[PDB]
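Contents: one structure, followed by commentary.
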Amino acid sequence: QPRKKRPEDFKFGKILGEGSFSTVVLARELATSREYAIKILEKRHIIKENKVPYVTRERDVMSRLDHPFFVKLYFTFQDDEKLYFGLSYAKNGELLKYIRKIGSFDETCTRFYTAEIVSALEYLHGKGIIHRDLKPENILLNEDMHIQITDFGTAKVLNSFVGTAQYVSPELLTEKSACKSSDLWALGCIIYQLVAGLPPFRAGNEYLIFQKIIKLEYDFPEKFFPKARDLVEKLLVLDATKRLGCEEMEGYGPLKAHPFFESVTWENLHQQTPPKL
Ligand SMILES: CN[C@@H]1C[C@H]2O[C@@](C)([C@@H]1OC)n1c3ccccc3c3c4c(c5c6ccccc6n2c5c31)C(=O)N[C@@H]4O
């Protein structure tokens, strides 16, 4: 394998984002000119906050990801005080950004982008890994406009966690548990948000949001594409074992077979050219 890389091999640039225990900075490797998104974490802050298991799990899960719709971990290293993860750089940023720019997606884009996510989850769940905090802010877009799902610091590899309020599944609020269906629930929310322009469960604070979630309290606007609406209702189901896509419902075949995906060719999605937004 190559020599361990170090800080001096890069020319760090702008900050792409900040997390609670980390900072992601765009860096260009001097010897190759390649751009990487480097996640930086302070060893002391992690130990003081008892996050070692979390950072470790994050690195282990990312090291197993080998698919075009997911972030790729190219390398890691550390100096006396910090940990460095070398990640693939998704130049176009958050999907949420596009959602806001154009308000909402027409049908061709909703279908294309939902298909990529479904295809990514099928690959993720096939390795027995669950994200647990899937959302438009975590789904990035590469230079070609294909998705790049990242942020695995909250993943579970087949109850100690609750992601973003608006995307939390009901089982998480009434059992502290979570599984593949939790991601499918988040998927439903995301599909609803692509078509409507906003997530299904909204309210003044988290308590009120959690309240609507457990009572399955949301509704579709008049325009909502019929087939997408049907898919969403089969995803936003209170009983986790009744969601289209889960093992009890027989997996991904039935989900990918949904009428909404009728015209979709699942086989080579990352080869296809994305519809313009
Ligand atoms: C809430 N959105 C943030 C957007 C911004 O910073 C964050 C922290 C968040 O992306 C999920 N962020 C991460 C968090 C955890 C792991 C990896 C990343 C990451 C990558 C990237 C980016 C990024 C690229 C372009 C604009 C904003 C970006 N942000 C990130 C990243 C990236 O390109 N590769 C890493 O996966």
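By Swiss-Prot numbering, chain A shows 73-230, 240-358, in order.
Just so it is clear, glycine is given a Cβ too, placed from its N, Cα and C backbone atoms.
Listed features, source Swiss-Prot:
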BINDING   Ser92, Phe93, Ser94, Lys111, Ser160, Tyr161, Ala162, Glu166, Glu209, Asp223  ATP binding site
ACT_SITE  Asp205  active site, proton acceptor
MUTAGEN   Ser241 to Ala  No activation
MUTAGEN   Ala277 to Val  3-fold increase in kinase activity
MUTAGEN   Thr354 to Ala  Abolishes phosphorylation by MELK
Across 9 unmodelled residues, the distance in Å between the CA atoms of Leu230 and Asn240: 12
Sequence-ordered recorded positions from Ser92, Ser94, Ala162, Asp205, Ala277, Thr354 with Cβ under 6 Å of an atom of ligand 1: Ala162
Proximal but sequence-remote residues of the same chain as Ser241 (mutagenesis position) (Cβ under 8 Å, at least 6 apart): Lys257
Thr354 (mutagenesis position) versus recorded positions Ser92, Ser94, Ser160, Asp205, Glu209 - nearest by Cα: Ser160
Close in space, distant in sequence - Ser92 (ATP binding site), Cβ under 8 Å, 6 or more apart: none
Which of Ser160, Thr354, all recorded positions, has a Cβ with the fewest other Cβ atoms inside 10 Å: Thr354
In the chain carrying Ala162 (ATP binding site), residues 6 or more apart in sequence that have Cβ under 8 angstroms from it: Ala109, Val143, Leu212, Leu213, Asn214, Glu215, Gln220, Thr222
Recorded positions compared (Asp205, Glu209) - highest count of Cβ atoms within 10 Å: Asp205
Secondary structure of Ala277 (mutagenesis position) (DSSP, helix/strand/coil): helix
